[PDB]
Each structure stands twice: as C-alpha cells, then as structure tokens.
Number of protein chains: 2
Amino acid sequence: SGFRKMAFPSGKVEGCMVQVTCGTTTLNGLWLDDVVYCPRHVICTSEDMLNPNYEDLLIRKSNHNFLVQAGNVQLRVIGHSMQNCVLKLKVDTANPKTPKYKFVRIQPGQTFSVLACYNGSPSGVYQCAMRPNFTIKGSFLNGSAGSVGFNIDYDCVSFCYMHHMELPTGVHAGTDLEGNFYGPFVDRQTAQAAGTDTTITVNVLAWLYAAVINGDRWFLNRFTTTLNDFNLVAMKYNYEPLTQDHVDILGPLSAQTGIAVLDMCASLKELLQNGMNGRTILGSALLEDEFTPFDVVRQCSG
Amino acid sequence: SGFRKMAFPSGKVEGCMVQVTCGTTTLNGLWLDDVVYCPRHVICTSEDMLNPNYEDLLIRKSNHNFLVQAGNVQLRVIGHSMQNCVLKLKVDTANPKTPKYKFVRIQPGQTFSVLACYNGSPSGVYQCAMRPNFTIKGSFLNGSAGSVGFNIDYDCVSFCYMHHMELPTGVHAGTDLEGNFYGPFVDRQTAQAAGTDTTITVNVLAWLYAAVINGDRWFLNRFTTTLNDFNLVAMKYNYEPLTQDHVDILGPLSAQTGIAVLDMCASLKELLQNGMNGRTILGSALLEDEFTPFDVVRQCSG
Ligand SMILES: CC(C)(C)[C@H](NC(=O)NC1(CS(=O)(=O)C(C)(C)C)CCCCC1)C(=O)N1C[C@H]2[C@@H]([C@H]1C(=O)N[C@H](C#N)C[C@@H]1CCNC1=O)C2(C)C
Ligand SMILES: CC(C)(C)[C@H](NC(=O)NC1(CS(=O)(=O)C(C)(C)C)CCCCC1)C(=O)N1C[C@H]2[C@@H]([C@H]1C(=O)N[C@H](C#N)C[C@@H]1CCNC1=O)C2(C)C
C-alpha cells in the first residue's frame, strides 16, 4: 500500500537525449534513428526573440552552424528542416539506443513523466498533468527547452511533450513532437497569458478511490446524487463537468471498493461545500487532481 | 521556476534489476559485477515466516534452488552466502551494465529515489525521505521486495536502501545494502511497530526558502528569534530540534534570498502557532518536510 507521485522509469529516454548548440544558444534535443528534434528557437539570438521570422533565420544557416553532441561523441549534421515549431536535424549516425516509440498528442487531464535535462544531460524525473488550459506546472530552469514528456505503454515509449518556455505565472508551455503547441501560445517573446485553469474532476474522484483503497474513509457518506445534480454544484467551484464516459472509466475502481461512482460524487459534493475542516486525505489537505484513473489502478493493483 | 517532487533519472539502476525465484517466492535482486543481492526472506515458505531460522533454511538449499533471470537471459548461480538480512548470490556472469557505485547508509532526514520493481521489471520511480523513526512512506505492493533506493552523485550511484516489508500503519521498512535494517525491525512476521514520527525541521525551512525563491512570500515577517527560543516552541509541535550545523547547511539559501535563517525560523514559529488559515505554500496546504536543503538548491539553481 501507500500512494506516491510516481513517474515512469526514464532509462529508455535517457539514451536519446543530446545537446544542440547553434551560436551561443545551447539546449536539448531528442535523437531517434537518424533525426534530432529540438525547439526551433535554438536558431534565435536575443535581438530576434521579440519578433522572429524563423523562415528567414533558418535559410541563413548551414548544417555546420549546428553543434550536436551525444555525451562526448559529436554528431555530424547532414541536413535540417523545420516542422512547425521544432527543428528536425538529420545526422549521419542512427541512435543505436532508439526504443520502439510513437508520437502522440495528449488531452487535458492526462498525465505524463517529464525528463528534465540541461546540456543534453538528464537531471531529474517527475510526473505532471496537462492542465485544462494547456499549460503544465513543471519545474524548469534556463536551458531546459527540448526536455521531453513521455508515457511508457508496455515496451513502447509514447512521446507527448517537448518543453519550450515559461509563462509569467511560473507555468510552462510546449509542443507535441510534431511541433504543434499545446494551447494558444507562440514561441516569441510577446505578452501571452493562459486561460483560467479548472480542476480535473475525474482525477479527483480517482484519487478519492485511491484513498479508500489505502484506508482513508472518513469523507464517505451514505448519500447519492445524479450526474446533473453533481455537475450543477461542480460548475460553482470551477470543477470540470463529469460525463458518462468518465463514470465508465472509473468502473474498475468502483468495483474494487464496492462504492458506486455516484456515491463517491456525493462525498465530493459535500467536501466542496464544507471543506476538509482540518483533516487530510492521503497526506494532503487539498483535493489532488493530477492522478488519472489509470495512474491509480497502476499503483494500487499493478 | 516551479517546484516538483523530483527523482533522479533511473537508467543506471534499471540495468541492474533482476528477478530471483526460490521455490514459489519471486522477488527482485540487484545485480552488480558478478553478485546478485536480494532480501533473505526469498528462501522462506509460509510456515517459516512467523519464526524463521535463516541459518537452517539456507543450509537446506543448493545453488540450483535459486532461479535468477535478467529479462529472458538466465543467470547461473555458482555460490551463495548470507550477509545479515540480505543474500549474496554469486553468478557466472558479471553485469556488463554495472555502474560506478557505492553502498552508503543514510541518516533520518535525507532523501533518495526509489525504483519500484516487480518480477525484476522496473515499474515506477519516486522520491521519499528516511523518517526520524527509520521508516519510509513508500508505495509498494506484493513482490516489491528487493526494490532499491539510491542517490546519484555525479556519475556514481550510491545505493542506500533495499525494500523488505510493510508495517501495519502502511509505511515501509528495509535495509542498507549490507543487510542491516534501518530501525528496530526484523524480517519475521511478529508484531512490530514504529516509534513516533516527527517533522524534519531543517527540511521545512529549506522548503520555505524554495517558496520564497518561487514568489510565495506571504508568510514572511520582520521578526527574528534565537535557536533556543525557536527550539523551545518546536518541541511542542513534535518538530525536530534545530542545530547550528543545520543553520550552516541552509547558508546558500539564506544568501540567495537575503533572508537570514533565524528570520525564517521566526516565520515558521508563527506558522506553527496560527496555521496557514486557508492559504497555500508552493501548492500545499501543509508544511512539507521531504525536501533537503540540497534538493532545493539542485532544483532552484542547478
Ligand atoms: C525566460 C522567460 C521565462 C522570461 C521566457 N518566457 C517568456 O518570454 N514568456 C512570454 C513573454 S512574457 O513573459 O509575457 C514578457 C513579454 C517577457 C513580459 C512569451 C512566451 C509565452 C509566455 C509569455 C522564456 O521561457 N523564453 C523566452 C524565449 C524562449 C524561452 C526560453 O528561454 N526557454 C527556456 C529555455 N531553454 C526555458 C524557460 C527558462 C525558465 N524556465 C523555462 O521553462 C522564447 C523563444 C519563448
Ligand atoms: C504482507 C504484509 C504487509 C502483511 C507483511 N508485513 C508484516 O508481516 N509486518 C509485520 C507483522 S504485523 O503486520 O504486525 C502482523 C503480525 C501481520 C499483525 C512484520 C514485519 C515488521 C512490521 C510488522 C510483509 O510485508 N511481509 C511479511 C513477510 C515478508 C514481507 C513481505 O511479504 N514483503 C513484500 C514483498 N515482496 C512487500 C510488502 C507487501 C505489501 N507491501 C510491501 O511493502 C516478511 C518476511 C516480513
């Protein structure tokens, strides 16, 4: 038993991380087969960052303007192109440590592990969720762009995120691996702000089930509600509406605990209206929304 | 910016994880050079677990009673011995992926990453602290024994923990890699309980500095206190006494923020006496004590 913010093991991804330098700008790249993927703003200088024309900036470079290192081994750039907001650097050597992989775009509410990197070297791993406003609450310093987010399905690494930049509120924004931003952001230093965030209701319910499984039952009650009555109070507290697909997804957790989904919604409803009043759930004094139903099953069953 | 519960990248350790079976009991082992280390209770059956004599149980086995697999490759056991509460299985092949490593015993308050494993296969990575009562609040299911805790210093993996068992309160107990238990626990199914836990004061102070660094300043004040006056109120709330060595260790964080350690103790003192009163710090509504001063420097500076 127990419950932790658990990341996927990062070994398969650590072998794909490289350093990319162009000019006086160094960041991280992802080396799969014979292509290195990195954020396109590596080709920027400081005078370009307010309003760059990446088309012009790219045509003024040649393959030898890009320094790519895998540890101490240097990689020879033999071609480059831009795909949306990423650069694709064709290199002369295929990464022998290339895992089976795919490129997926995730939806708000889903979670993934982030391998934070500096100068091509993995520094730490942590778990986060894609927020309803398409930002992530990450931990990133200067030079972290090109760090990637991933899930592991069986033996296949699904890459879903590449880090680009930090917003003024301290949250983070990035692209999928095809270079398309999550959210309404662009990689130029203009004033941009995220939309208002909301709480991911289905994730809070999953976490309450994890609590029950681990012996925390004080918030339960005998009542029940309906999807419409619950959704009515949820809007008041900036919680995401709950759909029947969500109820279905919570099925295995309902079964394992013998507590119906709509029973659990009744407990949540009362928690929102009266607070925790000095009690904790799974060691937290706030309702946690960054565990999916699948995260909970994976940790509380295997 | 941002602040996350960040684990070390696990690649170096994933390559050392193997499956060990003896009888109908399968758990994990750690394969370094030509030795596999695993919890000694792998040689137990269910009738032995209440009061095992591991000396007798071990003499009744031969090398062929131990099945050791590294993925699909089988490892040939050519010798075995017991070191305190671990088994050392000599095998015919040296692990080619053996990192530079050392075996260290950690002190209450220090943190480490845990690579949770089942059937020799890495499942997840998370960060935890060794509690003042020598337990850890982990996340472990059946079959997780032999999972290891580690830190990474430069290129060297320091192994500090091997998991053995779960206490009735849902917390976890294990050994260093020489087989010596942390805490007053023994690997037999007798009633044992942990001592009372306390809050790791130096870690709470480090985390308040992380908050200041990330823009959370509402709990600060102009007051100051002394080590003796602070330590007097800390005892009342089950906080660990603060020593001058702790003050020294917090030096770099004092310098970076321009807030003296004893200034920050004055803020903590007032937080303990009046609570947070509906406010959060770094996204938490409780005082967090599982980040060391070094964790904070590593994440908020590099
Ligand atoms: C360094 C800043 C945080 C100030 C910057 N952010 C903005 O310019 N934000 C915004 C404008 S604004 O703030 O309204 C104002 C105009 C400045 C008031 C623009 C982007 C959307 C949101 C608002 C930024 O991150 N930039 C600017 C250049 C790169 C990218 C960068 O350096 N990436 C890092 C690497 N490698 C990773 C970073 C570093 C810290 N932690 C991380 O995640 C870039 C090309 C975006
Ligand atoms: C399965 C139990 C949790 C009930 C068990 N715990 C105790 O027997 N606790 C204690 C007695 S007691 O509870 O007071 C009572 C007498 C039962 C009332 C004894 C140990 C100190 C504290 C109290 C246990 O863990 N055992 C028993 C056999 C192994 C070890 C084991 O199976 N290890 C797992 C593997 N692989 C990893 C586990 C599984 C879940 N998550 C994990 O971490 C073992 C040889 C210790």
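Chain A is numbered as in Swiss-Prot; shown residues: 3264-3565, in order.
Structure determined by X-ray crystallography, 2.0 Å.
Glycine too: its Cβ is placed from the backbone N, Cα and C atoms.
Within 10 Å of the C-beta atom of A:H3304 (active site, for 3CL-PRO activity) sit 22 other C-beta atoms, taking all shown protein chains into account. Annotated active site, for 3CL-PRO activity per Swiss-Prot: A:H3304, in sequence order.
A:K3353 (variant position) falls within a strand segment according to DSSP. Here Swiss-Prot describes A:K3353 to R as a natural variant; the accompanying note says: In strain: Beta/B.1.351.
Under 8 Å, Cβ to Cβ, and six or more positions away along its own chain, A:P3395 (variant position) finds A:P3371, A:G3372, A:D3460, A:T3461, A:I3463, A:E3503. In the three-state DSSP scheme, A:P3395 (variant position) is classed as coil. As a natural variant entry, A:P3395 to H appears in Swiss-Prot alongside the note: In strain: Omicron/BA.1, Omicron/BA.2, Omicron/BA.2.12.1, Omicron/BA.2.75, Omicron/BA.4, Omicron/BA.5, Omicron/BQ.1.1, Omicron/XBB.1.5, Omicron/EG.5.1.
According to Swiss-Prot, the natural variant A:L3468 to V carries the following note: In strain: Zeta/P.2. Using a 10 Å Cβ-Cβ cutoff, A:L3468 (variant position) registers 26 neighbours.
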Using CB under 6 Å from any atom of ligand 1, narrow the recorded positions A:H3304, A:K3353, A:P3395, A:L3468 to the ones that qualify.
A:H3304
Distant-in-sequence Cβ neighbours of A:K3353 (variant position), under 8 Å, six or more positions away:
A:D3297, A:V3298, A:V3340, A:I3341, A:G3342, A:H3343, A:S3344
Which recorded positions from the set A:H3304, A:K3353, A:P3395, A:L3468 come near ligand 2, judged by a Cβ under 6 Å from any of its atoms?
none
